[PDB]
Amino acid sequence: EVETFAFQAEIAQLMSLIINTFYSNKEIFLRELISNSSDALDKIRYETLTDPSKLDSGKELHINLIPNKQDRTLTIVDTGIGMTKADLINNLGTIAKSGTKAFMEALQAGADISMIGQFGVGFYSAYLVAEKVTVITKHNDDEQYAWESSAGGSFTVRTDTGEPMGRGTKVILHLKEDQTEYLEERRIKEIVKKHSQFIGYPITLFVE
Ligand SMILES: CS(=O)(=O)c1ccc(CN2CCN(c3cn[nH]c3-c3cc(Cl)c(O)cc3O)CC2)cc1
């Protein structure tokens, strides 16, 4: 079964500011998770320049956007390097304490939540729109895991035995009842187009 972990003080701290703040431009969250995957594929590509059998676990590199109007999920899947268990636990490979500090000195002092990726913690903008995030990751040398949180200042990590994926990371947004517009064809295209045009990797928008 299913170990539970506390979010460090500062990361729990952040999250509640995200959940709680009145802030209207919630759409940046997709910019942020895109930029993250974009960062992970970069890492496996560099990694393959020296050892070309790292790409043994699926050799094409892309971001898929999969809306599901039925389960209220939107899922942003990539074939990037992936996280090991160790990573997942470390705020999903982010600097977080370090990062959040900078963020809030920049926050309380004239600058909005949209600059959150400039501090290395874009992931959490997920909670602008999601009431529960599930994160699926496989990385070559480890096995596959599921990280999950609905905030509340904790998170699960199970080793997951649903889908094999060879490599990369699946971020499932189980979206808030009133944010169903992010399952919309029109809206996701608008957003992926105005905020992630020059992401150097093919972004496929799935249709339903
Ligand atoms: C492109 S960036 O704006 O320069 C940037 C760079 C690095 C990060 C930090 N993070 C480190 C570990 N990362 C990683 C490694 N394996 N898998 C991931 C990964 C993580 C998340 Cl949270 C995600 O949504 C997708 C991923 O592929 C990438 C993102 C965030 C933004």
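The residue numbers of chain A are those assigned by Swiss-Prot, with the residues present covering 16-223 sequentially.
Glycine is no exception: its Cβ is also placed from the backbone N, Cα and C atoms.
Here the Cβ of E47 (mutagenesis position) has 21 other Cβ atoms within 10 Å, regardless of which shown protein chain they belong to. Look at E47 (mutagenesis position): DSSP puts it in a helix. Swiss-Prot documents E47 to A as a published mutagenesis change and attaches the note Strong ATP-binding. Strong interaction with HSF1, HIF1A, ERBB2, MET, KEAP1 and RHOBTB2. No effect on interaction with TSC1.
With a 10 A radius on its CB, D93 (mutagenesis position) counts 28 other CB atoms from all the protein chains. Record note (Swiss-Prot) on the mutagenesis of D93 to A: Impaired ATP-binding. Strong interaction with HIF1A, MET, KEAP1 and RHOBTB2. Loss of interaction with HSF1 and ERBB2. Los of interaction with TSC1.
When other Cβ atoms within 10 Å of the Cβ of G97 (mutagenesis position) are tallied across all protein chains shown, the result is 27. Per Swiss-Prot, mutagenesis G97 to D is noted as: Abolishes ATPase activity.
Across the structure, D93 (mutagenesis position) and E47 (mutagenesis position) place their CA atoms 14 angstrom apart.
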